[PDB]
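Below is one structure; the comments refer to it alone.
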Amino acid sequence: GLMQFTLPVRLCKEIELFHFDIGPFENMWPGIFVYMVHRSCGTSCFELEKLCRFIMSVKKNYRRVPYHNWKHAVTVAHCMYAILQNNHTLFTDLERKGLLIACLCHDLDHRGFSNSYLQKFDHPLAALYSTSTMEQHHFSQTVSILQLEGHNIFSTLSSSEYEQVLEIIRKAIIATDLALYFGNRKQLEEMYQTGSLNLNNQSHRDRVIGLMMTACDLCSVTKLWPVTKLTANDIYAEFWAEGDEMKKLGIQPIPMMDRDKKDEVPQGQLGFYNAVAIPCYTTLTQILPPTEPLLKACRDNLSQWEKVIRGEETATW
Ligand SMILES: CCO[C@H](C(=O)N/N=C/c1cc(OC)c(Br)c(OC)c1)c1ccc(-n2cccn2)cc1
Ligand SMILES: [Mg+2]
Ligand SMILES: [Zn+2]
């Protein structure tokens, strides 16, 4: 009840900033997540005994892949924590609870392969869920862990609150399907400009929560250049492994995934910042002004990739 987590001074201060890196010490990541829940939500949101038992079961069900790992899960939760702290009054007690948990669980049991590779492989998960294949699996694994004995961190909620929070988490996790992002942001664009955006319209909140989920999920491109540059190695190690597996099925992979085309990566990063990341943080900034620093950080990193192309520095790779 009276038991707070406290972090060392540099973390206590830097964790409040969007560009915070959670560091290389795996064993502090659970304490960092709990610290965030306590400040974002309250010391009472979750029985600490149950939260800890949930955190460690979630950790166990992330795999040892280069990028879609436990570190990713906690990095995405931190970005969501920063958005929630900089927009104190825009979100209910249920939404704050639900979204930190959704971010921690959004990539549970990721094998390092895209929905597309599951479909071409004819993976059983692609029979069971025709669209948003991995994302439906992630929500499925989340519900599993909530139903382990002593893992129900939501048990203190009323029946109808319990249903609202699992529905917030389901939409939040489905929204991390980047195929769904393009249309979601186009609509949020139209609504903002024609002035029709209304955060009391539940279908509007859903869309806005979806964009936050894409923003948090992509937040590696909003770090200081050296974090962003080294995380790109991890991202491309999964892509190249998937490309190798495509070649094993007798399919030439897209260049992004082909390790014989590393020279094309910098232009491919420009594409990604311009087609995906910049538009994502722009629309997010328009709807939630205090998230501007994510857009500014993203612009800085696009500009660092422009320099990689012009030979004014190189990624070792
Ligand atoms: C496997 C292919 O699927 C990718 C996906 O769904 N997620 N990709 C996340 C992602 C995160 C990153 O950092 C947070 C970075 Br860097 C990064 O670099 C390329 C990628 C995908 C990649 C590129 C595009 N694209 C559309 C216009 C242009 N590109 C669309 C989808
Ligand atoms: Mg995912
Ligand atoms: Zn993710």
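In chain A, numbers come from Swiss-Prot; the residues present are 724-1040, in order.
When the header is checked for method, it gives X-ray crystallography, 2.3 Å.
Even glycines carry a Cβ here, placed using N, Cα and C.
Positions annotated as active site, proton donor by Swiss-Prot: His791. Long-range Cβ contacts of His791 (active site, proton donor) within its own chain (separation 6+, distance under 8 Å): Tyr785, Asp830, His833, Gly835, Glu961.
The secondary structure of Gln992 (3',5'-cyclic GMP binding site), as reduced to three states from DSSP, is helical. Here Swiss-Prot flags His791, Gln992 as 3',5'-cyclic GMP binding site.
Positions annotated as divalent metal cation 1 binding site by Swiss-Prot: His795, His829, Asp830, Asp940. DSSP classifies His829 (divalent metal cation 1 binding site) as coil under the three-state reduction.
According to Swiss-Prot, the mutagenesis experiment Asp830 to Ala carries this note: Loss of activity and of zinc binding.
What Swiss-Prot notes for the published mutagenesis of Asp830 to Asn is this: Reduces activity 1000-fold.
The divalent metal cation 2 binding site feature in Swiss-Prot is assigned to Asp830; the stated evidence is experimental evidence.
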### Task
Give the sequence-ordered list of residues that share a chain with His829 (divalent metal cation 1 binding site), lie 6 or more positions from it, and have CB atoms under 8 Å from its CB.
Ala796, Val799, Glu858, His861, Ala895, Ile896, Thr899, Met936, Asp940
### Task
Go through the recorded positions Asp830, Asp940, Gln992 and pull out the ones with a Cβ less than 6 angstroms from some atom of ligand 3.
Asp830, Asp940
### Query
Within 10 angstroms of the C-beta of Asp940 (divalent metal cation 1 binding site), what count of other C-beta atoms is obtained when all protein chains are considered?
22
### Message
Please list, in sequence order, the residues in the chain of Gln992 (3',5'-cyclic GMP binding site) that are at least six apart in sequence and whose C-beta is under 8 Å away from its C-beta.
### Response
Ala955, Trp1028, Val1031
